[PDB]
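> Okay, handing you the structure first.
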Amino acid sequence: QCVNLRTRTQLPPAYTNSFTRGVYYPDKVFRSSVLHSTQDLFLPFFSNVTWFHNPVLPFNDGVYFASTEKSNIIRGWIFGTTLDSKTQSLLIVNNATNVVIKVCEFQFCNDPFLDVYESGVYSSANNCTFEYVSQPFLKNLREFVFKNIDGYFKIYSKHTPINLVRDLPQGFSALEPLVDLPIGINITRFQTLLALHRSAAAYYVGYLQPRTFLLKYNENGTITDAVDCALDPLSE
Amino acid sequence: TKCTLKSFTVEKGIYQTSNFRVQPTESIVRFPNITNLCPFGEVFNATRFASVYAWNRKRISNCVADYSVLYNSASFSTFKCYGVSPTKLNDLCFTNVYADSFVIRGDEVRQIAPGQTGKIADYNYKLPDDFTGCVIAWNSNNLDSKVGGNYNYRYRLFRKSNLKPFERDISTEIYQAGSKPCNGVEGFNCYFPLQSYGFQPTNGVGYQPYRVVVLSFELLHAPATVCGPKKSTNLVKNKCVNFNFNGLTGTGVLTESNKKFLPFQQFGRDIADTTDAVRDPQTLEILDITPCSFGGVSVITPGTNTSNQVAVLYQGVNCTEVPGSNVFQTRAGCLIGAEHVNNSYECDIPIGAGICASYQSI
Ligand SMILES: *[C@@H]1O[C@H](CO)[C@@H](O[C@@H]2O[C@H](CO)[C@@H](O)[C@H](O)[C@H]2NC(C)=O)[C@H](O)[C@H]1NC(C)=O
Ligand SMILES: *[C@@H]1O[C@H](CO)[C@@H](O[C@@H]2O[C@H](CO)[C@@H](O)[C@H](O)[C@H]2NC(C)=O)[C@H](O)[C@H]1NC(C)=O
Ligand SMILES: *[C@@H]1O[C@H](CO)[C@@H](O[C@@H]2O[C@H](CO)[C@@H](O)[C@H](O)[C@H]2NC(C)=O)[C@H](O)[C@H]1NC(C)=O
Ligand SMILES: *[C@@H]1O[C@H](CO)[C@@H](O[C@@H]2O[C@H](CO)[C@@H](O)[C@H](O)[C@H]2NC(C)=O)[C@H](O)[C@H]1NC(C)=O
Ligand SMILES: *[C@@H]1O[C@H](CO)[C@@H](O[C@@H]2O[C@H](CO)[C@@H](O)[C@H](O)[C@H]2NC(C)=O)[C@H](O)[C@H]1NC(C)=O
Ligand SMILES: *[C@@H]1O[C@H](CO)[C@@H](O)[C@H](O)[C@H]1NC(C)=O
Ligand SMILES: *[C@@H]1O[C@H](CO)[C@@H](O)[C@H](O)[C@H]1NC(C)=O
Ligand SMILES: *[C@@H]1O[C@H](CO)[C@@H](O)[C@H](O)[C@H]1NC(C)=O
Ligand SMILES: *[C@@H]1O[C@H](CO)[C@@H](O)[C@H](O)[C@H]1NC(C)=O
Ligand SMILES: *[C@@H]1O[C@H](CO)[C@@H](O)[C@H](O)[C@H]1NC(C)=O
C-alpha cells in the first residue's frame, strides 16, 4: 500500500552552527568533582550542522540527530547498506504505545511512510533475526546519537523543554546512554520515517570524528562542562 | 634482626625486618537476578511432534537456559552429547542454538548420529560427521502410538540421492525407480516416496514411537546469546575478602557507603583508575571498597651487649588486627612489649609522632 508522491521532498539544505552540543557519557563510571581527559568519537565544537526543512544519507562513523519537534511527527529510522532483502536492515519505530526494533530483510518502498488512520513501509518482512519492544522514547528538543562499533549499536538520547524561537540554545547538556544492541550489521546509510496524512519537516544532522575532550564532573557525578583539545590554542 | 643484619651481635636502635599484611578469608560472587528463561516447556512437553522428514526447527537465542536441570531428568531414554559433556555445557555457550524435533521408531534411534547411514539417515534427516551438540530421545508409546495405528506420522523411503546435513525435504513427487515415466500415478516402476508409521500401543520396544530432539550450536561472530545461569552467593561486609562483582574482581573490605550513583552507572573510581565503590546487581545499593591493611614491622632493641628482650612496632596498623604483654596504640602504629609511663625524659630511640622508647624493662 506504498505509493510514491508527486511533489518532491526537496527540503532546503541549510547550514548552521553546532555550538557546544553533542556531548555524551563515554562509559558507566562514577566520578566526583574531577577533570578527566578522554579520546573518543565526538561532534567537534562550532561545527557545520546541516539543517533540513528525506534523502538517503551516509552513516559514516556515527550520527548526531536533533529535532525541534512539535506534536511528534518523526516516528522512526531505517538503517542498512543496500536497503532491500539482500542484506539485513534495521527498523526502529515509535508508535503511541511502545517502541519496536527489528532486524530483518525488509523490502522497503522507494518512499516509505508510516500511514495514519501499523507498518506499511515494507512490502514484506522475511528471515527475521532480532526483535525488541520497550517503552516509548518520546516544543521539545530531542537529541540522539547513534554509534555502531563491533556488532554493538549504541543509542544515546536526551529531551529538553525549550522555548527559544529559532536556533539551537547556547548551553550545555550531556546525553545519557539509552540502549545497547548486540547485533552484527555493517550499516552505511540511513533515513527518516514520517507518519503523514495523505492530503515539510525540519531537523538537524551532523557527523562525528575522533578527538580528545576534557570533561568536568561535579560532586554528584554529572558532566557539566567540556573542552575541545584541538581548537584555538587556548584550548590546547 | 640478627639474620637481616647478617651478624651475631646487634647495637642499640630500631631496625626494619619484614612486612605484614592481612590475608583474605573467603570469596564471594554477585550476579543479577536470573530471569528470562528459554521456553523449553513448549518443546520437550509439546503435545505433538512433526514427521521425521518434516522435523520442527526452533531457533534459540536471547534468553537464559540451564542444562543441568534438563540433564538430571530421568524421563529421557537417550541423552547422548557429542561436542561437549552435559556437565560442562552449563558453563560454555554459543551465539545461537537450533533444535530439531521429530518422532521415529525405537529401532531407528541410533540413525541420528554423526557418521551414520540408513534409510532415515539418508532420506529424512542428515547430520554432519563433525556435528557438535546433543541428542535426547524418549519413548512416547502411551502418547504417540494409537490403537487404530499412528498413520499420521510419515517417513521418506524413496529418493534418488541422499540428504545434505541440516536439510529438510517435504516433496511428495512420485518416485521413479525405473526408466518408465509416470503421469502422476504410480506404476510398475513408480512408488510413493513416503510411508506412514504403523505405531500401536502393543508393538514392542524398537517399534514403539520415540520422540527425538537434537540440539546443535553455532558460534558466528555475533555477540554471544544464551548461556548457563551464574550462581550468586550472599555478600559479607567488614571482612577482608576477595570479590567478583559481575566480572569486576578484587580484594578488600566492603562497607556501606553514602555515595549517590546516577541511575545508570555500575561502579566508580576516584583517580589514577582505582575502583572505590560498586553497585550490587541484586539489591542495587552502593558499597565501598577499602584495601586490606598492611605495613612494615620494626624491632626496638637496647643492644645484644646489654639484654636480649625487645619490643615490636607495627607501622600504621590499628591495634585490632595484631595477629603476650601490654599493648600500646600510638599515632605511628601499634607497639607491643613496652610499658607506657606518664613521665617525660630525653629521647633515646626515636619512634615517631612525638614519642620514643628507652631501656630501664623497655
Ligand atoms: C503500537 O505498536 C505496538 C507494538 O506492536 C502495538 O502493540 C501490539 O499490538 C498487537 C496488535 O494487536 C498485539 O498483538 C500485541 O500484543 C501488542 N503488544 C503489546 C505489548 O501489547 C500497539 O497496538 C500499537 N498501537 C497503535 C495505536 O498502533
Ligand atoms: C537468512 O537468515 C539466515 C540466518 O538468519 C542466513 O544464514 C546465514 O548466512 C551467512 C552467509 O554467509 C552465514 O555466514 C551464516 O552462518 C548463516 N547463518 C546464521 C547467520 O545464523 C541467511 O544468509 C539469510 N538470508 C538472506 C537472504 O539474508
Ligand atoms: C547534588 O547533590 C546534593 C545532595 O543532595 C544536592 O544538594 C541538595 O540540593 C537540594 C535542592 O537543591 C537542597 O534542598 C538540599 O539542601 C541540598 N543538600 C545538600 C547536602 O547540599 C545538590 O543540589 C545536587 N546538585 C548540585 C549541582 O550540587
Ligand atoms: C531479585 O529477586 C528478589 C526476589 O524477589 C528480589 O528481592 C525482593 O525485593 C523486594 C523489593 O524490596 C522485596 O520487597 C522482597 O521482600 C524481596 N524478596 C526477596 C526474596 O529477596 C530482588 O529485589 C530482585 N533483584 C532485582 C530485581 O534486581
Ligand atoms: C581502631 O579500630 C577501632 C574500631 O573501629 C576504632 O574505634 C572506633 O573509633 C571511632 C572514633 O572514635 C568510634 O566512632 C568508634 O565507635 C570506635 N569503635 C569501637 C568498636 O570502639 C579505633 O579508633 C581505631 N584506631 C584508630 C587509631 O583510629
Ligand atoms: C558552513 O559552511 C558554509 C560554507 O560552506 C558557511 O557559509 C557557513 O557559515 C558555515 N556554517 C557554520 C560555520 O556554522
Ligand atoms: C559488512 O561488510 C564488510 C565488507 O563490506 C564485511 O567485511 C563485514 O564483515 C560486514 N559485516 C558483517 C557483520 O558481516
Ligand atoms: C515437563 O513437565 C514435567 C512435569 O512437571 C517437568 O518435570 C519437566 O521439567 C517439564 N519439561 C519442560 C522442558 O518444561
Ligand atoms: C658491654 O660493652 C662493654 C664495652 O665493650 C663491656 O665492658 C661490657 O662487658 C659489655 N656488656 C656485656 C658483655 O654484657
Ligand atoms: C598515668 O599512667 C596511667 C597508666 O599508664 C594512666 O591510666 C593515667 O591516666 C596516667 N596519669 C595519671 C595522672 O595517673
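Chain A uses Swiss-Prot numbers throughout; the residues present, in order, are 14-66, 81-144, 154-155, 158-176, 187-247, 262-298.
Structure determined by electron microscopy, 2.9 Å.
Cβ atoms are placed via backbone N, Cα and C, with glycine included.
Experimental mutagenesis at this site is recorded by Swiss-Prot as A:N121 to Q, annotated: Partial loss of biliverdin affinity. Looking at Swiss-Prot, the entry for natural variant A:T20 to N says: In strain: Gamma/P.1. For A:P26 to S, Swiss-Prot lists a natural variant annotated as follows: In strain: Gamma/P.1. Under the heading of natural variants, Swiss-Prot lists A:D138 to Y and annotates it as follows: In strain: Gamma/P.1. According to Swiss-Prot, the natural variant A:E154 to K carries this note: In strain: Kappa/B.1.617.1.
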> Just the number: how many Å between the Cα atoms of A:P26 (variant position) and A:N121 (mutagenesis position)?
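It is 26 Å, counting Cα to Cα.
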> Rounded to the nearest Å, what's the C-alpha distance separating A:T20 (variant position) and A:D138 (variant position)? Just drop the number here, would you?
12
> Using the alpha carbons only, what distance in Å do you get between A:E154 (variant position) and A:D138 (variant position) once rounded?
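Cα-Cα, rounded: 16 Å.
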> Using a 10 Å cut-off on Cβ-Cβ distances across all protein chains shown, tell me which of the recorded positions (A:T20, A:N121) has the largest neighbour count.
A:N121
> Using a Cβ-Cβ cut-off under 8 angstroms and a sequence gap of six or more, which residues of the chain neighbour A:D138 (variant position)?
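Long-range Cβ contacts: A:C15, A:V16, A:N17, A:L18.
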> Counting every protein chain present, what is the number of Cβ atoms, excluding its own, within 10 Å of the Cβ of A:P26 (variant position)?
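For A:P26 (variant position), the 10 Å Cβ neighbour count is 10.
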> A:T20, A:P26, A:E154: which of these variant positions put a Cβ within less than 6 Å of any ligand 1 atom?
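Cβ under 6 Å from ligand 1: A:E154.
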> If you draw a 10 Å sphere around the Cβ of A:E154 (variant position), how many other Cβ atoms fall inside it, taking every protein chain shown into account?
10
> Would you identify the secondary structure of A:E154 (variant position) according to DSSP, in three states?
coil
